[PDB]
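Visitor: Sharing a structure here in structure tokens format.
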Amino acid sequence: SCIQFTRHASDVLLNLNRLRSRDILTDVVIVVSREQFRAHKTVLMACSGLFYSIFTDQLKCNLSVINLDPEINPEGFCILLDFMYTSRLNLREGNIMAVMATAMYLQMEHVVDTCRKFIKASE
Amino acid sequence: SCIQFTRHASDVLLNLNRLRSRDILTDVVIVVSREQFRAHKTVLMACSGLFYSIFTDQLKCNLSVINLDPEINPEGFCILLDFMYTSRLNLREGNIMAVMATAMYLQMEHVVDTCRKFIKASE
Amino acid sequence: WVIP
Amino acid sequence: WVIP
Ligand SMILES: CSc1ncc(Cl)c(Nc2ccc3c(c2)CC(=O)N3)n1
Ligand SMILES: CSc1ncc(Cl)c(Nc2ccc3c(c2)CC(=O)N3)n1
Ligand SMILES: [Cl-]
Ligand SMILES: [Cl-]
Ligand SMILES: [Cl-]
Ligand SMILES: [Cl-]
């Protein structure tokens, strides 16, 4: 018999992004080919199968620095980190291959799906 | 020129609630008249003006235990903590006064608004 | 607010 | 996915 506030999840995500922009309570640095990205472990886990696996590991859960595979493109990661905190994906002709490869590595199934669809339309 | 995934914010919140239910990466205990509630500081801040103020304080941000005012009802807090992680509010005739008072103290404006409206309809 |  |  609950009532539901339609905008609650969006408002929560908007506030989490405000915390990220002001570097409030960020608890991890993600290193991508020497570029560094500060974030909240819980948000990374909520968006990515890879971060979910990493931060549920009894040893890795306590790390303050995570280094991604050197093949990962920093711009592709940046675009995906922005998507995690906003639901908005900056998908462009020039970045779609790097975004799809990064989303496959991060295990972000819905992003992989839209990249596959956008690539298929151009062929 | 971004595209947007409609269900992303809801899916993020659902995963954050899964983490709460399994007590994964919870970093604070909220004490309410001896009842204890584990949660994520970032989620509490994203939902409540009071927790936002508390965890942005340079001393309180580092506390692992927060004690609420003794007038706060544990059931009213529990219902609001559930709402924070799900967008669902269990508002009932028997709890509406405790839920509204707790939402006013926690500074959860949209919850206060629906409680005022539901009370006004019964008068 | 809605009935979910 | 939509055009926001
Ligand atoms: C599976 S239970 C669960 N519980 C809590 C969390 Cl934080 C979580 N995250 C997560 C797991 C897998 C995937 C994603 C998030 C996005 C995606 O495409 N795959 N999962
Ligand atoms: C105001 S900027 C901002 N930035 C980040 C966060 Cl985490 C935050 N939370 C917050 C503040 C006030 C209120 C709520 C959340 C719910 C409500 O009714 N009032 N606010
Ligand atoms: Cl470390
Ligand atoms: Cl995704
Ligand atoms: Cl403490
Ligand atoms: Cl609210």
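Here Swiss-Prot sets the residue numbers for chain A, with the shown residues being 7-129 in order.
Heads up, header says this was done by X-ray crystallography, 2.0 Å.
Positions of Cβ are set from backbone N, Cα and C atoms, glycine also.
Below, the features straight out of Swiss-Prot:
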| type | residues | note |
| --- | --- | --- |
| DOMAIN | A:32-99 | domain 'BTB' |
| MUTAGEN | A:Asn21 to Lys | Abolishes interaction with NCOR2 and HDAC2, no effect on interaction with CTBP1 and transcriptional autoinhibition; when associated with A-116 and 376-Q--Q-379 |
| MUTAGEN | A:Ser59 to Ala | Abolished ubiquitination by the SCF(FBXL17) complex |
| MUTAGEN | A:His116 to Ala | Abolishes interaction with NCOR2 and HDAC2, no effect on interaction with CTBP1 and transcriptional autoinhibition; when associated with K-21 and 376-Q--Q-379 |
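Quick one: how deep are these features, and who are their neighbours?
Guide: Residue density at A:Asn21 (mutagenesis position): 17 other Cβ atoms are found within 10 A of its Cβ, drawing on all protein chains shown.
In three-state terms derived from DSSP, A:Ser59 (mutagenesis position) belongs to a helical segment.
Around A:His116 (mutagenesis position), a 10 Å sphere centred on its CB holds 16 further CB atoms from the protein chains shown.
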Visitor: Could you give the Cα-Cα distance between A:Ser59 (mutagenesis position) and A:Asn21 (mutagenesis position), in whole Å?
Guide: 25
Visitor: Anything from the mutagenesis positions A:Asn21, A:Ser59, A:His116 with its Cβ under 6 A from ligand 4? List those in sequence order.
Guide: A:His116
Visitor: Cα of A:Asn21 (mutagenesis position) to Cα of A:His116 (mutagenesis position): how many Å, rounded?
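Guide: Pair distance, Cα basis, whole Å: 23 Å.
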